[PDB]
Amino acid sequence: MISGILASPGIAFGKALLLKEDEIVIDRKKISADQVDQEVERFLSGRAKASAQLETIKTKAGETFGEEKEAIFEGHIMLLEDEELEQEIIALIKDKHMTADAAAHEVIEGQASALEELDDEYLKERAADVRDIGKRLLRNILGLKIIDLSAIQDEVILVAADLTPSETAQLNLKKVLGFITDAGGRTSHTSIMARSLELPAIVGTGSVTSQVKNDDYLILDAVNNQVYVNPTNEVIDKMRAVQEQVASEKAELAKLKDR
């Protein structure tokens with residue numbers, strides 16, 4: 001029924017884990033020069049904690065995937081610590097009387113769009129990854145709670161509209177049975193996890209997030225390029241017997257020493 005882009009072959013059974021996030025709202029109220037000083041404290045000080053949180057996550061990406069991926073995350077921190085970009089954010093708040101949350105969004109609006117003008121797979125992806133850095137900063141300035149996705153205790157299927165490199169770097173690969181999100185797929189970061197880990201995965205879910213609720217029973221086939229939602233027990237019993245026989249055949253390919 002739902003056919004995605006099929007990233008890795010395999011079959012898994014598990015409950016649906018739906019991740020819900022609170023939307024970020026920007027305040028468009030214009031402040032006067034009297035409150036501008038207060039915004040610098042929230043931004044200057046918030047920058048203090050943001051650098052720390054991002055700095056800790058950088059090690060997780062290096063300890064999870066190795067120094068090969070740590071270099072990419074290290075570059076993101078440099079953008080935030082660029083003394084040039086910092087001066088621009090400050091100037092907008094004092095020159096255009098904008099809030100710290102609003103001023104920061106304007107700089108990120110062009111840094112991200114500008115990278116899209118490049119025709120390189122790395123520079124283009126940096127455009128999407130850089131946008132994520134701005135959203136994270138906004139959540140810190142407003143004191144929004146952070147969801148700790150690495151606190152999962154039950155192995156289930158992970159379902160989400162999309163995951164950003166930072167969230168994927170801190171994800172626990174041993175507690176997730178597979179990844180199923182509505183992400184493009186061609187050279188997508190999610191596909192990289194699947195290709196490196198060879199675990200079954202799908203990304204072209206399209207709008208499954210709007211049709212699945214937490215606790216739904218879903219079967220990932222990763223074979224016929226389709227997912228079953230709310231299957232009847234009659235079908236599950238038929239697939240459990242025949243589907244498991246398929247697993248035994250796959251073991252013969254790994255046992256090349258018996259031929």
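The count begins at 1 with the first shown residue.
Cβ from N, Cα, C; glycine included.
Some features that Swiss-Prot has for this protein:
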type	residues	note
ACT_SITE	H189	active site, tele-phosphohistidine intermediate
MUTAGEN	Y122 to F	Is not detected in polar clusters. Is completely diffused throughout the cytoplasm. Does not affect function in sugar uptake or interaction with TmaR
In this structure, which of the recorded positions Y122, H189 has the fewest other Cβ atoms within 10 Å of its Cβ?
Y122
Between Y122 (mutagenesis position) and the residue listed as 'active site, tele-phosphohistidine intermediate', find the distance joining the two CA atoms and give it rounded to the nearest Å.
11
With H, G and I counted as helix, E and B as strand and the rest as coil, say where DSSP puts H189 (active site, tele-phosphohistidine intermediate).
helix
